[PDB]
Amino acid sequence: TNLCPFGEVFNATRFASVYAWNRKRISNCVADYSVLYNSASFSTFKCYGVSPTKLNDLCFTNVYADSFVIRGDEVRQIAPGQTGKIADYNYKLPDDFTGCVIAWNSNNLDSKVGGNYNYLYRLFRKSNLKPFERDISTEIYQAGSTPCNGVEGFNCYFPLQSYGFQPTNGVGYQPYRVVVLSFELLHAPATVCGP
Amino acid sequence: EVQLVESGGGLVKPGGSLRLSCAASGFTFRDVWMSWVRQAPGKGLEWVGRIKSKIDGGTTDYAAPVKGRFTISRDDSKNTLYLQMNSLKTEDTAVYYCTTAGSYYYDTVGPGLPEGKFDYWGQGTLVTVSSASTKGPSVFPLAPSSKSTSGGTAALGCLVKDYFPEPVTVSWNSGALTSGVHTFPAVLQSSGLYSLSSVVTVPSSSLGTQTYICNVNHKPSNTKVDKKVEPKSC
Amino acid sequence: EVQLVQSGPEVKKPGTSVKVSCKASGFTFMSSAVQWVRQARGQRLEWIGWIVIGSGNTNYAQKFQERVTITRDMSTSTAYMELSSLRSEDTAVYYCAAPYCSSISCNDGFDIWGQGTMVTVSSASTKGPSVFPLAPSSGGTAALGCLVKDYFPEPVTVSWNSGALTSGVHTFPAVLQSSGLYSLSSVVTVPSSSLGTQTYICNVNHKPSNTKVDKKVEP
Amino acid sequence: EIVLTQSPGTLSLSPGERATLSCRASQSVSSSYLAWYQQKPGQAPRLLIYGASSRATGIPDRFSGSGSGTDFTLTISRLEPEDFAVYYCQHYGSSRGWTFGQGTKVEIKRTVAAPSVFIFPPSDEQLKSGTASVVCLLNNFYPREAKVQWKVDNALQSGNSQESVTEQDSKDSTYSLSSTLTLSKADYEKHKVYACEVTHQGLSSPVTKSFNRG
Amino acid sequence: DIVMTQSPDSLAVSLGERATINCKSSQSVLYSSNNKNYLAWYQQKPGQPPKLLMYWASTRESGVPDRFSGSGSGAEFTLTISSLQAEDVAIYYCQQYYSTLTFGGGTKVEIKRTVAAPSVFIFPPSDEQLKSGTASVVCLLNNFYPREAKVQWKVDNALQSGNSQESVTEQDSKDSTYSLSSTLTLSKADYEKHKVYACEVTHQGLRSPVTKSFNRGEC
Ligand SMILES: *[C@@H]1O[C@H](CO)[C@@H](O)[C@H](O)[C@H]1NC(C)=O
C-alpha cells in the first residue's frame, strides 16, 4: 500500500524558520520507522514514551511531523520540560510528550558566505508558549509604558531576530534541521501503522 | 568554469520583437534568481527584470519602463534564461546582461560555491532599435612610416569606416598579436554611421619581415575583412 | 543597590583604542538598553550610541559611526564601548545610562547613570608636580598660595594645614600647557595681622605617581 | 541629524524665583522621546523629566515639563538652593540620531561684588628650572565676566596667558579666577615692571596691581 | 520603485589620496527582521561587466583590496577607497536588493596625475581609399595628461573646420595617461589639389604647439 511520505519532510529543500515552524499531517499510509533510524546519520534521535525498535508494531489515528531550523546548542531545547528562547518563545513540547525528535547538521544547506540571514527566531514575547502553540506575529514589542505605534525605537523592539549562519561557525552555532514526530491515539480509526 | 553566455542581439526595427537568451554553465542554475540588466551606451545600469527559481515560486518581476512588453522565462532542462522583447522602442537600445546578481541573498544554495563567488555577469549582448539599415564597414590600413616612428617602435593600424550598427571586433594576426593594441572608441558620424581606429606599436626592426594583418568582423552585416598593413615611405 | 559601575580612569596614546565597561546590578538587565555619552571638561553632552541588551542591536551617532563599537555580555550584565583611533579631542568623561527594568516592564527614560569614566588621551608621560610658593606680600586680609606646575595626568589634590585651613581656600581647575602637562594654582586669604604668628603649609598629592609634597609659604 | 537648541545660555536667578528653560528642535519631534536632565559639577546627569511632561521617580513637584512639536519647556516654579545646576534636553526618537542641547546654566543671583586683585611674583626656586610663572588673582566677585590683561613694563602681552575660573561659592555666591603669565627666565630678567590689568562690572575704573623686579 | 542617487557625479584625486562616494535611497533598506542593510557596491570599467565589491553595506567580496570599505546604514551609504590607486579608475554604482534590484547613477573616479606631453604621429590615406574617392588622414597622440588636447588640422596652412573628429581612450590603469586619434576626411579630388597636411597639437606639457606634417610629393 501507500508508504508514508517521509521523504517530503526530511528531504525538503526549504525549511521553515523556527518561529514559523511547519506541521505536516501524515495519514493513510504505512511507515517503516526502523528504516528511518538507519535512513541516514542523524546527530539526534531521542524517542519519548516509545521505543523506535518496537514502534513498527503500533497504530495511530494521525501523525504530525513538525520541521524547522535552529542552532546546534539549541537542539537540547527540543525536549520536554526545557527552558530557553526556543522552548519558551518558538517551539514548546508538552511534558507528556509521546514522540521522537530528530536532528542533523545542515551547514551544507543553510549557511551562506557573508551570512545567511533568512533563518529567524522569536527574541521578545509577553509570555511563554503553550505546547504546540505557534506565534507568527510581527508587531513591535512594547517593553515600556509608551505605545510603539508600529515604529521601532527606544523600548520598541522588533520581536524577531536572525541567526547569522556562517560556514566557518563552530558546530554549536551551525544550523541544524530538526524534525519532531508526534503520535496521536484517539477514539477514531487508526490510519498510520507499521508493517 | 561557471559562465554566462548571452546571445541573440543586433538590429531590430521599432515596434518589432526579439528574443534574447543566456546559456549558463558551471553552477546549479535551477536554484538561482536570475535577472537581466541593461546599459544604454555611455549611460548607467538599469535593472530590467528578475525571475525566481522554481523552488521559490518562479514569480517574475519587471521594471516599469519594460513592464507590459518584456517576458522572462527559464528552461532549467537546458540551463537557459530567456528575455522576450516586444513592441520595441529606441530607448531600449542597450547592451543586455544576464546575471546572478541579487540572488545569493535569498536563494537556497549554501556555502559550497564552485569558486567562492556568487555574483556573475555575462559579457553582454547589444540591441539596436532603429528604422535604419545595416551597412558593412570599409577597412583601410594606416601604414607605418617615418611619420609614425620614434625610438625603435613603430605605430601602425587599421581604419574601420562607415558602418551601422555597433559593434565591430578587431584582432591582429588572428589573435597572435595582442601586446600593445589600442582600439579607440567608435564615434558616431553625422551621417548616422560609425567609425573607429585600431592601432598597435611594433619594433621597427621587423617592419621588413613581419606580416601585420588586422581581422575586422562586423556581425550585423556578416562582413569579414583581413587587411595587410604594409609600410609606406613618407 | 540599583546601579551601573564603570571602569577606572584611562590614560591613552593617540592611535590606540579604549574599552570602557558598564556592569549593571539591581534590575532586569536583559530587557534594558544602554546608551553611551561623553562630555569634555566644562562642555556639552555628546551622544555616542546605544545597544539593546536583548538583541545587541547597535546604533551609533554619525560622528562616531566608523570608529566606535558597543557590545554587551549578558552573562556578566555588562555593556562595553570601544573608541578607535583616539585623538586629543577624545579627552573626555564617558557615561553609560540605562532605564530601570523589572520582571514586568521598563522605565521610559535613562534614569540610571554610571559614575563616569575619565579618559585622558595624550602623548605625555607620568610626572610629579613641582610646587612653588606664591609670596604673601595691606592693613588686613592678605593673599597667599602655592602653584602646582607641570604634572600628568589629572588629577591633583590640595589641602591646607592638613585640612585645618578650609575657609577662603580656592583651588582652581587645572589648565593644559603647550608642553602637554597640566598646571593649577591654589590660594587662601588669611588675616594680615597673623602673617608671622601663623604658619601656612600647603599639601599636595598626585596619586598617579605617588608624588606627595608639602610646601611652606613665608613672606 | 536633528538639532536641539536651548534658551538661554545662562539664567541668573535668586532663590525662590521662577526659571523658564526652552528647548527648540530643528524638526518636529514626538513628545514621547524628549527628556530633561540636571547636572551638578562632577556628578553624572540626573533625569528630571521624561516623555516631555512626566516627572521621573522622586522629583519634587516644582519641576514641570511642557511642550510638543518643536518647542519644549522645563519650568522650575520656586527655585530651591539645590536647583542651581546645568540643564540639558535630550531627544531620543527612532532607533538612531539622538542628540542633546548645548545646555543652560542656572546660577544664583547676588548683588555686584568687585574683585580684590592680587599679583604674585615668580619664585626664586622656579627660576632655576628655566621658566617663570607670574600669577594674578581675582577673588570673590560677581558677576562672572571679567578681563585680565597682562602688561610687561608697558607692553601688552598676548598669546602667553592661561585662565582658570572656579564654580561660584556656596557661601557668598561669588566667583574667583586666576591668570598665570608664563615667560622664559631670560626674557623675564630683561624687564622690570610686571603689571596685571583687571576690568570688571563692579569696578568703577580698571584696576592695576604690579611689582618691580627682574 | 526604490530610487538610488549618488553624489558626486565625478571625482579626481592624486595617487594614494582618499576617495569617497555617497548613496541615498528613497526608503530605508534596513530590514528589521535581521538588522541588515540590503545594498551593494559595484565597479565597472569600460567594455567590461560590473564587478561586485561590497554587500550587506560593508561585507567585502573575496579578492577586493582593503582600500575598499563600505559603510552607512538605513538610507545613507558611503563607499571609501582609502588611498586611490591607478587601477581604480572606473565608475562605481550602488545597488539595492531590498525590493527587486535598483542601481544608482554611478560615480566616475579619475586619477589626478603628473603632466605628460603626447607623442604625435600621423598617417596618410591609403591607395585603396583614394580608389573610392575619399582621403582620410589620421593623427595620433600618445600617453598625455591631462586629457585636454587641442588638435587642429592645417592643409597647406589653411585651418580646417568641420571635417575632422576625435576619439579619446580610457584612462590607462598603469601610467594613467590618455591617447587620442583625430581623423580628417577629404574628397579624393580636394586631397590631390594640396601638398602639405599638418597635425598641430596644443598641450600643457608642450612649450610651443608641436606639428607633425607630411608632403604628398614625399608619400
Ligand atoms: C532522503 O533521500 C536520501 C537519498 O536521496 C534517502 O537515502 C533517504 O531515505 C530519504 N529520506 C527519507 C525519509 O526517505
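Chain A is numbered as in Swiss-Prot; shown residues: 333-527, in order.
Heads up, header says this was done by X-ray crystallography, 3.0 Å.
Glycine too: its Cβ is placed from the backbone N, Cα and C atoms.
The domain 'BetaCoV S1-CTD' feature in Swiss-Prot is assigned to A:334-527; the stated evidence is experimental evidence.
Among the natural variants that Swiss-Prot reports, A:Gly339 to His is described with the note: In strain: Omicron/BA.2.75, Omicron/XBB.1.5, Omicron/EG.5.1. Within the same chain, no residue at least 6 positions away in sequence has its Cβ under 8 Å from that of A:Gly339 (variant position). Under the three-state DSSP scheme, A:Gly339 (variant position) falls in the helix class.
A:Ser371 (variant position) has a Cβ environment of 15 other Cβ atoms inside 10 Å. The annotation that Swiss-Prot gives for the naturally occurring variant A:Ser371 to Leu reads: In strain: Omicron/BA.1.
Here the residue is the original one, but Swiss-Prot notes a natural variant at this spot, A:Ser373 to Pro: In strain: Omicron/BA.1, Omicron/BA.2, Omicron/BA.2.12.1, Omicron/BA.2.75, Omicron/BA.4, Omicron/BA.5, Omicron/BQ.1.1, Omicron/XBB.1.5, Omicron/EG.5.1. Here A:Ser373 (variant position) comes close to A:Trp436: these same-chain residues lie at least six apart in sequence, with C-beta atoms under 8 angstroms from its C-beta.
Secondary structure at A:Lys417 (variant position), taken from DSSP and collapsed to helix, strand or coil, is helix. According to Swiss-Prot, the natural variant A:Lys417 to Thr carries the annotation: In strain: Gamma/P.1.
According to Swiss-Prot, the natural variant A:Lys444 to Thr carries the following note: In strain: Omicron/BQ.1.1. The Cβ of A:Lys444 (variant position) lies under 8 Å from the Cβ of A:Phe497, A:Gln498, A:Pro499, each of which sits 6+ residues away along the same chain. In the three-state DSSP assignment, the secondary structure recorded for A:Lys444 (variant position) is coil.
Sequence-distant neighbours of A:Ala475 (mutagenesis position): residues of the same chain at least 6 apart with a C-beta under 8 Å from its C-beta are A:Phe456, A:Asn487, A:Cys488, A:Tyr489. Quoted from Swiss-Prot, the note attached to the mutagenesis of A:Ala475 to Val states: Increased resistance to neutralizing antibodies.
A simple way to gauge crowding: the CB of A:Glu484 (mutagenesis position) has 17 other CB atoms within 10 angstroms, across all the protein chains here. As a published mutagenesis entry, A:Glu484 to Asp appears in Swiss-Prot alongside the note: Increased replication in human TMEM106B overexpressing cells.
For A:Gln493 (variant position), the same-chain residues 6+ apart in sequence whose C-beta sits under 8 angstroms from its C-beta are A:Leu452, A:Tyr453, A:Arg454, A:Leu455. In Swiss-Prot, a natural variant is listed as A:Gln493 to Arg, annotated with the note In strain: Omicron/BA.1, Omicron/BA.2, Omicron/BA.2.12.1.
Ligand 1 lies under 6 Å from the Cβ of the following recorded positions, listed in sequence order from A:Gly339, A:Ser371, A:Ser373, A:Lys417, A:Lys444, A:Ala475: A:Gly339, A:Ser371.
Chain C comes close to A:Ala475, A:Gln493, taken from the recorded positions A:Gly339, A:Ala475, A:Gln493 by a C-beta to C-beta distance under 8 angstroms. Proximity to chain B (Cβ-Cβ distance under 8 Å) holds for none of the variant positions A:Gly339, A:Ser371, A:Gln493.
In this structure, the C-alpha atom of A:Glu484 (mutagenesis position) lies 21 angstrom from that of A:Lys417 (variant position). Each of the recorded positions A:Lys444, A:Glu484, A:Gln493 was checked for a CB under 8 angstroms from a CB of chain D; the ones meeting this are A:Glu484. Chain E comes close to A:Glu484, A:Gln493, taken from the recorded positions A:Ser373, A:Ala475, A:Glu484, A:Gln493 by a C-beta to C-beta distance under 8 angstroms. Summarising the environment of A:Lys417 (variant position), the number of other Cβ atoms within 10 Å of its Cβ, over all protein chains shown, is 19. DSSP assigns A:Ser373 (variant position) to coil in the three-state reduction, outside any helix or strand.
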